[PDB]
Each structure stands twice: as C-alpha cells, then as structure tokens.
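The block underneath contains the structure these notes are about, expressed in structure tokens.
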There are 2 protein chains.
Amino acid sequence: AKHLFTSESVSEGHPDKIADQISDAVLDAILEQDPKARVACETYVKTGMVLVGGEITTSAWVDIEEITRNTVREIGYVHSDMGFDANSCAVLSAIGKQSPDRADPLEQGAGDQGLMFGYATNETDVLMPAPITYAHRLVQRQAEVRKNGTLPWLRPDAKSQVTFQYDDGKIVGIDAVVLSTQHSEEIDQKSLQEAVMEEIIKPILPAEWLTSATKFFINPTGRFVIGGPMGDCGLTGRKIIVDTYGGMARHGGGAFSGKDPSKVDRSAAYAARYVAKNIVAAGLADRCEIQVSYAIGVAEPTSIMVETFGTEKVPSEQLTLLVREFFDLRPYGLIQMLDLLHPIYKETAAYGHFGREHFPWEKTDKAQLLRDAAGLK
Amino acid sequence: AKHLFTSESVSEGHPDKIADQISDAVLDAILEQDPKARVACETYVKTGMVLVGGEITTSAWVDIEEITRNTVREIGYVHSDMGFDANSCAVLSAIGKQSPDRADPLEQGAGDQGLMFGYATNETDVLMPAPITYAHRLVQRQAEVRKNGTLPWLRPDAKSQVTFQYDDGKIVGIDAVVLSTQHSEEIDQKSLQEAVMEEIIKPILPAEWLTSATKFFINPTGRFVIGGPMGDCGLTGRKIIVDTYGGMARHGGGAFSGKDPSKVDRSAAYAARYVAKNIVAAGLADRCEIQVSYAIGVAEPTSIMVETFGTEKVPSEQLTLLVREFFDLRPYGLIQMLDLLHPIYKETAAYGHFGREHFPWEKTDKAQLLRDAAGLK
Ligand SMILES: [K+]
Ligand SMILES: [K+]
Ligand SMILES: [K+]
Ligand SMILES: [Mg+2]
Ligand SMILES: [Mg+2]
Ligand SMILES: [Mg+2]
Ligand SMILES: [Mg+2]
C-alpha cells in the first residue's frame, strides 16, 4: 500500500553548511597537530561575517582566520556580487583555550548525557534510505558541475528535495523532484531548466523511477542570483536531519560539526550507524534503527534498544545480545572500535555523514562474525 | 516484549535554550506591534555576550538590547559568580530590516521547501510520549523550586533524562532518571541529592513507575557551580528534539524560535501536531505520526503520509482522506486554521512546544467532526 516520503538536502555553500564545514575544518586542523584535543567549535555566518567561537583544549596553534577563508574559498564565494567573499569578509573568534595539564581508559565515563539513533536499511547499495541518498546526490552533482566548468553559471548555494512513493517497503518511484540553484546573471530560467535537467537531474535519478507523472520543480521561484550568507544566516548544527537520514530515521538532538570524538553526540551516533549497518549487511534484518543513550560520568550506556520493524531473521533478544558482544559501546571504546582520532572530519560536513562507505563507520567488517554468533545462515 | 527508550530535556537557562527564548522574545515583541511581520532571528550566546542577528521585515521598532537583558534576567543570570549577568553582559545585533512596501490569499505558495513531522500517542493525559513529558516536567519543576524560594541554592542551568521501559507499547516503568542542576557554594552533594529527590524527582515521577530497581543519577559529576553560557555556547535551533517529542517521533530538520509563522518549518509542524492529536483524540488510532512537505512556491503540500503503526480503527486510506477534508494545510491556511498571528511564542521556547494544551495546536476541537466523516463510533 503505496504511501510517500520526502527528504531534503543542501549543498556546500548553503549558509548552515558553510558553518558546519568551517567548524569541522578547525577540528581537523587541531586534530592534525593534537589528536587528543577536546574541541567544541560553533560558527555563525551572516552577510559580512563569520564568527567562530568555541572552547578548545589543546596545545595546537592554528590560525582560525586562515582556516575560515580557505574554507569559504573552496566553496567558491569569492566576489561581492556572489553574496559573500572569502577574501574580504570579516572573521571574528571567540574561542577560549585551555591547556591539558579510571584504571582502564575504556572504562572512562561518558562526557555528557544523551541519546543517539543510527539506521540502515537495505533500500540502497550503501544501505541508506533512497530519499536522503538521492537528495544528496542531486546537490552533490550540482556542485560537481559548478565546480568542474560544465555549468560555470552556477553559484554555490542550492537545495534539492526528492519525494518517493513506496508501496509497502518497496520504492515504487519518484513523485517529485525540487532543485533550486543559485546562478549568475548570464542565464535565464528556461535555459537553466534544460541544463539542470540534462546535467544535474537526468544523470542522477534512476530512470525506472522517473515517470511521466514526476512533478519536477527546478528554480520554482526563478531567479536565485544571491547568494549564500547574504540575507540568510547560517550556524552549525542546523542541518541535523540532512546530516543523518533525511528524517527516515529518528534522532536525539545532537549536532556533529566542531565536536571532537570524545563527544558522544558524535561518536555514539557514528557507532550506532556502524552497528545497525553491520547488522543488516549480515542479513539479520532489513531495516534496523538502534537507540543508545549515555549518562554523565557512567560508561556503559544507560540504554540500548533495537527496532528491526518486523524484518528480523533472529529474535530481537538474540539481536540485542549480539549488539553487546560485537561492539564496545563505552565512550572510549567507540573511539577505539572506530579509530577516530584522525582529521577525517571536514569531508563529513557537506553531503552527509552516512552512506559514504570510506568513513570508518560505514565499513562492514563485523558482518560475518555477527551472522555467526546467533544463527549462521 | 519489554524494550526501553530515553528522551532528555534541559531547563530555561541551559545556553541553547537561552538562545531560543531571546529569539522568540524578539519575535513576540515584533508581532505585538506588527502581526504580519516576517521575522527570522537567530542568536548566539557565549560567556560575555549575546549576538542577536537576523533579517526582519517590519514597521515595528523594538529594542533588542532591552529585550535581550530582560530575557536573561527572567531566567535569573544576574551576577558574575553565576557564570553570566543580564545587566553587564554585551549584546550585539546584526539584524537587517526591510520595510514591506495570488487572488485568494490562502492559495499563496509556500516560502521555502521542507518536511515537518507531528505526533501524538495516547500514552499520556496530554497525548504526548511519556519520556519527553517527564523529562520536561523534571526540568520544569527544577526551575519552579529555584524560582519559588523552596530551594534557593539552585542556579538556572540543568538537564533531566528519563529512561522508560515499556513492554510492547505499555509503559511498564522507569529504569533510570538522570538530573543535574547547577547550584551555589552553599550546598554539598549529599544535601543537594536529598533535596532534588524530595522536591524535584519524588513529586513528579509517578510512583508505580518508580521501583527499587530505578537507577537515579542526581549531579553524577558533583559539582555544578557555573553556569550557563560561561564556558559552554548556546545558539537557536540546537534543542530541536527536546523542543518536539524527545526523539520518539521523527523530525525534518527545522527549528522554530525566531520564526514568525509564515515559515513552514514552524507552522506546518505546529499543524501536524494539531492534525495527529485530533486524529487520536477521536479514537481513530492510538499513535499517529504525520509527515507533510512543501515545495518552494507551490501551496498544496507536495506530500502527506500518515503512520498509525498498526493502531487504526479505520484504514489509512480513509484516514488520509479525512486529513485533507478537516485541515487546510496550505501555508496560509495553517496560519488561519490555527490563528497564529499573535505573540504567543516566547512561552514555547523552554519546556516544549507540545503537550501543553493551552496553545492553539494542542486543542482538540476537530475531534468529533473527524470521528464522523468516516466511521462514527
Ligand atoms: K557544535
Ligand atoms: K539543530
Ligand atoms: K531560526
Ligand atoms: Mg549533548
Ligand atoms: Mg536556515
Ligand atoms: Mg527550511
Ligand atoms: Mg550544546
């Protein structure tokens, strides 16, 4: 029975995502000199300005001014007529720095409470939901084509929003595609509409899914000329859903950018993606969602629950059992089970933290061992 | 079959929530002089300072400096030894202002795309999930007792986190309670732990739910003396989940504070709470979650889906049908179906947007008419 579901994405250079990227760019830069640095760096971008403010506990010395402008230039906001320019804009900092000064490290208790949810579903090749997958690929392509000379009238900022019609649990096809891209004065809308059809939408949306019925809305308002942080206002942690699973799965509140991995808000969440993906790469279920939660100063999580929503090939009991044998979910264990203390984090900050395979939380190494330990098939 | 679930809350005066409140306090103040004002005001708070920055399109003139300090004082951060003082802290603004200058207004198309999810469940008296309900009531009580002289050693900032054990769909009871409150130098932890037990936890958590087994963690780290924005960093839109359903239900990305009601991110979301609550106040199901989505410049929503997760008392079809007859979900219709253009919004900004009955989205007026129109019982 049919039903339909939607998910959005934005590009690098939508103002919130500018903030996520600059945040994670500081965290990377600090982690490069000091992997054990504890960092929380939040950022606010508005037409003139980038305020990067945080607390950081490190020996590292880094230049927040140049880190900022280099991230703004890579996105490509480089001239006033764009909205915002990486070379003349103001960058202010309010980052306060501290220098660091149980018997088994893994048993160190969790620094801040909370809840994290992870998901995987066999709906795609990457085990992510198809919506959020396609939304990302659309915005991603957009930047590819901007960035690679094909369609050099494109400017950085853009949103995509795919809406899928299922019938139960099978993707049936694509009811609507929204895609709105910022562009120059060169081009008018009919002309933009052929290009975004040819070069962005057509090569990404799978064809059997596209129909005579697919409502497509390329630049519905027309004329998007400006432009990122001019007249809008971006801050880290705002694209929480796009960062995860486009709202196919749940979420406890937490943002990721600018959090170094001691922060469970990030790690528990990466790890939950990792547990659920391995669970389904092993055929124990088809869709799995895990909630983990932690309490301040306790190190074993206060809760684990699994929802395989009717898709099991072993009982939930056996499954919750397996979750605990194969995965060290103590805060410091996460960091080890996934080897986090590395500058891997900027590339996360646009296009989605999950479904992208080459990050340590997307690897399915535990798949087999996991099949075995209750009910090898 | 048992399983357990967790949700957190924070008080007024946790730094993010400080931001939400100041934002909504500007929006209220502007709406009081100009109900049709279009406002998006985002805020950032860090030890010295409050930066309130936005775009606003209004005739109204309001004093952002005094709006800020009055909100900071009501929360109660009033002296340096607290962390932060409403009377000496800096307030900066970067709010850019514009003055305003189809045939049927209701048919005006939606300003920005996206997705919104609303939920209700019969688990409580207010039709909200019990977790997020109790988390809120805990933090809420905390401020009540701070604010009312009972426990005047309390300071503003605090987090609660209830974890519930169900067995399927029935709340069985409460496995753990975390509660951490900022406090003065007066009091030591054993003493704080009796008071927070007597006066905060005991009078709020329902007793049959509390057991010999309930793990309680009052100030687990001990000594929380300071203090809100000192050394942490708050910005609007960060407590997205606590604002909604503590992660029992889904969420498309969007924050609410500082958004005037033309913003679907807020309105579509209030309305979805309203549709789902009426659906269950009428006994058509037990738990309902609605997704609505909108596309830029279209006015009928691009999608509606309903999940009554096996709890129906009429088919989903009949239900999706009823959703469309009883509720005007066009952006401008929402505003009318709920009468939004009123300064009601600051009180929303701490303790949760939903489950609080006296807001127009919590009222169950459509309940009956809704029962009838397919399958009066
Ligand atoms: K952050
Ligand atoms: K958020
Ligand atoms: K906002
Ligand atoms: Mg947190
Ligand atoms: Mg925004
Ligand atoms: Mg939006
Ligand atoms: Mg925070």
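Throughout, chain A uses Swiss-Prot numbering, with the displayed residues spanning 2-102, 109-384 in order.
Here the Cβ of each residue, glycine as well, is placed from N, Cα and C on the backbone.
Annotation of the mutagenesis experiment A:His15 to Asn in Swiss-Prot: Loss of activity. Counting only residues at least six positions away in the same chain, the Cβ atoms of A:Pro163, A:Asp164, A:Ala165, A:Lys166, A:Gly235, A:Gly241, A:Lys246 sit under 8 Å from the Cβ of A:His15 (mutagenesis position).
Per Swiss-Prot, the feature ATP binding site maps to A:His15, A:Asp164, A:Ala165, A:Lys166, A:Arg230, A:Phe231, A:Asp239, A:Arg245, A:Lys246, A:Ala262, A:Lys266; the stated evidence is experimental evidence. According to DSSP, A:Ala165 (ATP binding site) is assigned to a strand segment. The 10 Å shell around the Cβ of A:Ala165 (ATP binding site) contains 26 further Cβ atoms across the protein chains shown.
All protein chains shown were included, and the count of other CB atoms within 10 Å of the CB of A:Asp17 (Mg(2+) binding site) stands at 26. The feature Mg(2+) binding site is assigned by Swiss-Prot to A:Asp17, with experimental evidence given as support.
Look at Swiss-Prot and you will find A:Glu43 tagged as K(+) binding site. In the structure as shown, the Cβ atom of A:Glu43 (K(+) binding site) sits within 10 Å of 27 other Cβ atoms.
DSSP gives A:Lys270 (L-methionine binding site) a coil state; it is part of no helix or strand. Annotation for A:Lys270 (L-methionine binding site): same-chain Cβ neighbours under 8 Å, separated by at least 6 residues, are A:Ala41, A:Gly118, A:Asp119. The L-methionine binding site annotation in Swiss-Prot covers A:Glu56, A:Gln99, A:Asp239, A:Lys270.
Swiss-Prot gives this note for the published mutagenesis A:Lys166 to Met: Decrease in AdoMet synthesis.
Annotation of the mutagenesis experiment A:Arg245 to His or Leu in Swiss-Prot: Loss of activity. The 10 Å shell around the Cβ of A:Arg245 (mutagenesis position) contains 28 further Cβ atoms across the protein chains shown.
Counting every protein chain shown, 25 other Cβ atoms lie within 10 Å of the Cβ of A:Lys266 (mutagenesis position). A:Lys266 to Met appears in Swiss-Prot as a published mutagenesis result, with the remark: Unstable; trace activity.
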Taking the Cβ of A:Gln99 (L-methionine binding site) as reference, which residues of that chain separated by at least 6 in sequence fall under 8 Å from it?
-> A:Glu56, A:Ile57, A:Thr58
Straight-line CA separation, A:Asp102 and A:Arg109, 6 intervening residues not modelled, Å | 17
Intrachain C-beta neighbours of A:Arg230 (ATP binding site), sequence separation six or more, cut-off 8 angstroms = A:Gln196
With a CB cutoff of 8 A to chain B, go through the recorded positions A:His15, A:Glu56, A:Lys166, A:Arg245, A:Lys270 and name the hits, or write none.
-> A:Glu56, A:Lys166, A:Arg245
From recorded positions A:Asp17, A:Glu43, A:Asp239, A:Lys266, the one whose Cα lies nearest A:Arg245 (mutagenesis position) | A:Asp17
Where does A:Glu43 (K(+) binding site) sit in DSSP terms: helix, strand, or coil?
-> strand
With A:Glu43 (K(+) binding site) as the reference Cα, tell me which of the recorded positions A:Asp17, A:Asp239, A:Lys266 is the closest one.
-> A:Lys266
According to DSSP, which kind of secondary structure is A:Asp17 (Mg(2+) binding site) found in, if we only use helix, strand and coil?
-> helix
Reported as an integer number of Å, what is the Cα distance between A:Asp17 (Mg(2+) binding site) and A:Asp239 (ATP binding site)?
-> 9
Determine, from DSSP, whether A:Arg230 (ATP binding site) sits in helix, strand or coil.
-> coil
